Amino acid sequence: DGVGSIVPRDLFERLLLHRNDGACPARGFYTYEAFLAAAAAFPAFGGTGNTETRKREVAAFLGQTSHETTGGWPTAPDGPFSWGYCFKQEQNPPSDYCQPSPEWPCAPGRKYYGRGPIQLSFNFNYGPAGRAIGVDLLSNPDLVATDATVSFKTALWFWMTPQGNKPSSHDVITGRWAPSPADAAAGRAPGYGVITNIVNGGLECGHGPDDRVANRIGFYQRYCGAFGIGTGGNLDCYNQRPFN
């Protein structure tokens, strides 16, 4: 009926084991209830494919957003891939990330640094994310760090929305995405690798083994293990030209 039927409370708490430790600034913020309320607004999320595919989408989603918010380190208790979701805002942002745009003006005094599970950044992403989900995030961007439902919603918005020449992460993981000829050329073949490419490929893909891509892969594998499902192939983007 919904995504709660494929990730019950005990799985979710064990997937995100340490998010609530005392060392995590976002602790107590990311609640199971917040997750479901967010998912209910994107019924296609976790509701597109057989049960396996559905579990995989939740693994992949959680794996990418875990990386963007990790508090892990190599000798972390239960490994570095149990420390997803430790942060909800960018540490030491060097900017207000306001790029004045006629389409999306900046609200005076409002900062658009990274917030939430996908580290939503820039007035020109807060704007569209706000419109998509019925909340004015251009004037009230701190809602991505103060309201956990909105927070997860922005992450899902990014996951479910295709941008320019990139498909949605959601269509890649559910198998809906068909590479172009210029994708095959550039090395981009369906799997978690293409999603790392969608998320931060300009920096991270196409130049061989990369510890940031490795950390994303690490979360995904553990999460798929917890789910009793395989990961699929092409886990990396080491030989993929970036979409960017």
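To match Swiss-Prot, the residue numbers of chain A are left as they are there, and the shown ones run 87-330.
Determined via X-ray crystallography, 2.6 Å.
Here the Cβ of each residue, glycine as well, is placed from N, Cα and C on the backbone.
Swiss-Prot annotations:
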- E154: active site, proton donor (ACT_SITE)
- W159 to A: Increased activity (MUTAGEN)
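Sequence-distant contacts of the residue listed as 'active site, proton donor', defined as residues of its own chain at least six apart whose C-beta falls under 8 angstroms from its C-beta, comprise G200, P203, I204, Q205, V285. In this structure, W159 (mutagenesis position) belongs to neither helix nor strand by DSSP; it is coil. Just so you know, the Cβ of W159 (mutagenesis position) picks up 8 other Cβ atoms within 10 Å once every protein chain is counted.
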